[PDB]
Amino acid sequence: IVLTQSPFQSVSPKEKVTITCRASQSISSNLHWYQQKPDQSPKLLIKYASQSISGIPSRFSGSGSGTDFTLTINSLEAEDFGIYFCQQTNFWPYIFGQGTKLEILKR
Amino acid sequence: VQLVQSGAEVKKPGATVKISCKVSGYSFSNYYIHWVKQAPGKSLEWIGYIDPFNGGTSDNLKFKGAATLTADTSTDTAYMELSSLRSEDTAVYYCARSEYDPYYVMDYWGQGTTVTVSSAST
Amino acid sequence: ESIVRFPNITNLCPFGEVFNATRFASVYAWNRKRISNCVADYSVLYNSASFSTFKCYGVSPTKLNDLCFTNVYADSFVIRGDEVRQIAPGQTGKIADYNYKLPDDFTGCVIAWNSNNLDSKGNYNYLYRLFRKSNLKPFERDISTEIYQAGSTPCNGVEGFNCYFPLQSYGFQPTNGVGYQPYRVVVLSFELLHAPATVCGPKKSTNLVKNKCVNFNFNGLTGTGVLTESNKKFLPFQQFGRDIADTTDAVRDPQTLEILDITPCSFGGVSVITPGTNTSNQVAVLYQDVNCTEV
Amino acid sequence: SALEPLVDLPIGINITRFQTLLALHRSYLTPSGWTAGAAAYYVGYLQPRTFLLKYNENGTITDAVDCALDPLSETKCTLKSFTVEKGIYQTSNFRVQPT
Amino acid sequence: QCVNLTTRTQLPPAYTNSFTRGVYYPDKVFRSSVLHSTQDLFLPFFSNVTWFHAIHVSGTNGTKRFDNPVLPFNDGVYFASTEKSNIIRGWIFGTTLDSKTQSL
Ligand SMILES: *[C@@H]1O[C@H](CO)[C@@H](O)[C@H](O)[C@H]1NC(C)=O
Ligand SMILES: *[C@@H]1O[C@H](CO)[C@@H](O)[C@H](O)[C@H]1NC(C)=O
């Protein structure tokens, strides 16, 4: 009941990135994505693994298939990238993603 | 909308830190509070959830500080007492607003509380 | 240093046949199970599939292995997924208001895990009380197969207009998802203190020290002496050896049976042998009736 | 006969009366079947008494003496010694009691 | 169940004399070749012990006599038997010998 993320993803502006949340054995169709800016409280991007809390960019999407839950960003901005987290719920210990620092090139 | 934490706590290992998560901007009794630890440069780590109406303090077993989450309903402030402190407990302790429902979302949090657990004094 | 030597294991508190029981009684009729005369056992629960939740109300979960309990009933039952909410003090809900109801004064557990991995089939034997005319009294159950009577028209043991059988079943669909998965859920009944220790916290046995002046506690027997090996041979049921003075003499190490002597510390009197202070200020100290080490 | 304690159990009830149990069986047609073999046993009631206990050299009570058995045993009890040396010993006093 | 056979007779209880008997160890403490003295419940020596009868045969043909009464516990109880072929198992110890109290 522990979930796996890719530690890093580097992409370019306008290009589509997908960051995976890979949970061991069974998964729960709810998941929660978090963008942690450096030295700042992570902020929930994706709720239920399918929805954004209000005000969050339309480029921020989420999903899951099998045991994986994706953090999918379309058309990045160099303002956008940050450390990304996903969450495991209903399992008692809430294992949050190891975190993924997103880099955006082209600067 | 507002979760304000007691400032950084520097202890010797084995001592106790208790940290205040002060609610404002919403109803305390209608929301559990998640307590989230980020070890410096390390991932998000969730120590437990608390209930406003009750002592529903679940505890994750990854580390052990004999922790108990107390919520002060008059001041809407959930405390996290982290005892048996270790140099690895050094981290930024977030408290996170949770649903009172069986669902688990943390939309809004505290500002985080660094705790430096060391024999090194400030 | 001190030796606290409580016996080996002294039993373990069995909630595994409550958590691991093959066929759970369903939520609508919940088990109430005596765990007693044992030692708090959270140590089987460390290596496990992982209970989908762990909530035990009363006191700190490290007081589980530090604090003994009295009437210990770990409640073995299967509930539908969202119903862990519905199992708690002060819950308005289907589980609480009807089939499985817990007190506002209950000190103990509510713990979830998915049995969709097991209890799922098509199993309609699983059942629940969808409606009942009050809340169950503390730890009370409602067994009623009686007709739920909606109108003043008596149903008389057959179906009719708004004639209901109040208990109902959960169809378990092997495609069940996180909302539709059953959760086997367990509840530890206990009064904390105020009654004898049945879940007696694993009581720390400090490592046994031998051939050294120590301050020892053996199974509640306290004393300070020099613990040594000894050849005197007990009868099996016995506990303390003694002496003519009734003073404790020999003991038996509980965790591994062995016959330990006891003995006084060096004691004796100090004696200052001196020539007259008129001759010298030098003195020779005599420690009486000791062996020359502890000096 | 020295009797070790088997189990010391939390009972907490007062037991004022009892009866033993039996094992019998069934027989088949001979001139219902019941009453296997013969059965007899011994029963006596306990009572507070002061015994001197002579646990053997390797342990185990090998001999015991009641004090209030007869003024005769009271001397071994009062002496606290099994071998009663030739002589006169003063056992506990007696009193006449009021009618 | 509660199949019952009660027969009739008691007879005068055949008594006996426990010479040296009923001395247990009233402690776990190991002692060696010492004279220890306590005042505790015992069966005092040279006492009256009732040698009871059950499934008893007094020969003509058969005539098995089931006498075993419900007996008071009083202060404490001693018990002894031979029974090369066991016919004895346990005891019913209690108070009401019924519900309303516990039962041993
Ligand atoms: C004892 O000491 C005194 C000085 O304090 C000295 O005058 C005297 O001679 C001494 N006597 C002996 C016997 O040592
Ligand atoms: C003192 O101890 C030594 C060994 O530690 C032993 O050989 C000796 O007999 C002891 N003597 C006394 C007086 O206890």
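Following Swiss-Prot, chain C residues are numbered 324-444, 447-620, in order.
Header says: electron microscopy, 3.4 Å.
From the backbone N, Cα and C atoms, a Cβ is placed for every residue, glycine too.
Under its mutagenesis entries, Swiss-Prot includes C:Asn343 to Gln with the note: Reduced viral infectivity. Counting every protein chain shown, the Cβ of C:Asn343 (mutagenesis position) has 13 other Cβ atoms within 10 Å. DSSP classifies C:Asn343 (mutagenesis position) as coil under the three-state reduction.
According to Swiss-Prot, the mutagenesis experiment C:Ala475 to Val carries the following note: Increased resistance to neutralizing antibodies. In the three-state DSSP reading, C:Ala475 (mutagenesis position) counts as coil.
Within 10 Å of the C-beta of C:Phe490 (mutagenesis position) we count 14 further C-beta atoms, all protein chains included. In Swiss-Prot, a published mutagenesis experiment is listed as C:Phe490 to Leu, annotated Increased resistance to neutralizing antibodies and human covalescent sera neutralization.
In Swiss-Prot, a mutagenesis experiment is listed as C:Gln493 to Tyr, annotated with the note Reduced host ACE2-binding affinity in vitro. Sequence-distant contacts (6 or more apart, same chain, Cβ under 8 Å) of C:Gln493 (mutagenesis position) comprise C:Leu452, C:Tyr453, C:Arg454, C:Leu455. Following the DSSP three-state reduction, the secondary structure of C:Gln493 (mutagenesis position) is strand.
Here the residue is the original one, while Swiss-Prot reports the natural variant C:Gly339 to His with the comment In strain: Omicron/BA.2.75, Omicron/XBB.1.5, Omicron/EG.5.1.
In Swiss-Prot, the entry for natural variant C:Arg346 to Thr states: In strain: Omicron/BQ.1.1, Omicron/XBB.1.5, Omicron/EG.5.1. The structure shown retains the original residue.
For the recorded site, C:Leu368 (variant position), the DSSP three-state label reads coil. If you draw a 10 Å sphere around the CB of C:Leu368 (variant position), it holds 16 other CB atoms from the protein chains shown. According to Swiss-Prot, the natural variant C:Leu368 to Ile carries the following note: In strain: Omicron/XBB.1.5, Omicron/EG.5.1.
Quoted from Swiss-Prot for the published natural variant C:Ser371 to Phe: In strain: Omicron/BA.2, Omicron/BA.2.12.1, Omicron/BA.2.75, Omicron/BA.4, Omicron/BA.5, Omicron/BQ.1.1, Omicron/XBB.1.5, Omicron/EG.5.1. On its own chain, C:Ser371 (variant position) has C:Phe342 as residues at least 6 apart in sequence with a Cβ closer than 8 Å to its own Cβ.
With a cut-off of 8 Å between CB atoms and residues at least 6 apart in sequence, the same chain places C:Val407, C:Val433, C:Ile434, C:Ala435, C:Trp436 near C:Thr376 (variant position), listed in sequence order. Quoted from Swiss-Prot, the note on natural variant C:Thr376 to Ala is: In strain: Omicron/BA.2, Omicron/BA.2.12.1, Omicron/BA.4, Omicron/BA.5, Omicron/BQ.1.1, Omicron/XBB.1.5, Omicron/EG.5.1.
Under the heading of natural variants, Swiss-Prot lists C:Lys417 to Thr and annotates it as follows: In strain: Gamma/P.1. Cβ neighbours within 10 Å of C:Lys417 (variant position), excluding its own Cβ and spanning all shown chains: 21.
According to DSSP, C:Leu452 (variant position) is assigned to a strand segment. Among the natural variants that Swiss-Prot reports, C:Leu452 to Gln is described with the note: In strain: Omicron/BA.2.12.1.
Other Cβ atoms within 10 Å of the Cβ of C:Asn460 (variant position), summed over all protein chains shown, number 16. Annotation of the natural variant C:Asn460 to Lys in Swiss-Prot: In strain: Omicron/BA.2.75, Omicron/BQ.1.1, Omicron/XBB.1.5, Omicron/EG.5.1.
While the structure shown retains the original residue, Swiss-Prot records the natural variant C:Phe486 to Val with this note: In strain: Omicron/BA.4, Omicron/BA.5, Omicron/BQ.1.1. In the shown protein chains, 8 other C-beta atoms lie within 10 A of the C-beta of C:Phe486 (variant position).
For the natural variant C:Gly496 to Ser, the note given by Swiss-Prot reads: In strain: Omicron/BA.1. Listed in sequence order, the residues of the same chain lying 6 or more apart from C:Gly496 (variant position) and placing their CB within less than 8 Å of its CB are C:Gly447, C:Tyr449.
Nearest to C:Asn460 (variant position) in space, judged by Cα atoms and limited to the recorded positions C:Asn343, C:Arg346, C:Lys417, C:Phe486, C:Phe490, is C:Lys417. Ligand 2 lies under 6 Å from the Cβ of none of the variant positions C:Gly339, C:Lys417, C:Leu452, C:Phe486. Taking the recorded positions C:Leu452, C:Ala475 in turn, the residue surrounded by the fewest other Cβ atoms inside 10 Å of its Cβ turns out to be C:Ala475.
Contacting chain B by the Cβ rule (under 8 Å between Cβ atoms), the recorded positions C:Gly339, C:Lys417, C:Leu452, C:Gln493 reduce to an empty set. Within 10 Å of C:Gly339 (variant position), judged by CA to CA distance, lie the following recorded positions from the set C:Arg346, C:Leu368, C:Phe490: C:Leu368. For C:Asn343 (mutagenesis position) paired with C:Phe486 (variant position), the C-alpha to C-alpha distance reads 43 Å.
Taking CA atoms as the reference points, C:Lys417 (variant position) and C:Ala475 (mutagenesis position) are 18 Å apart.
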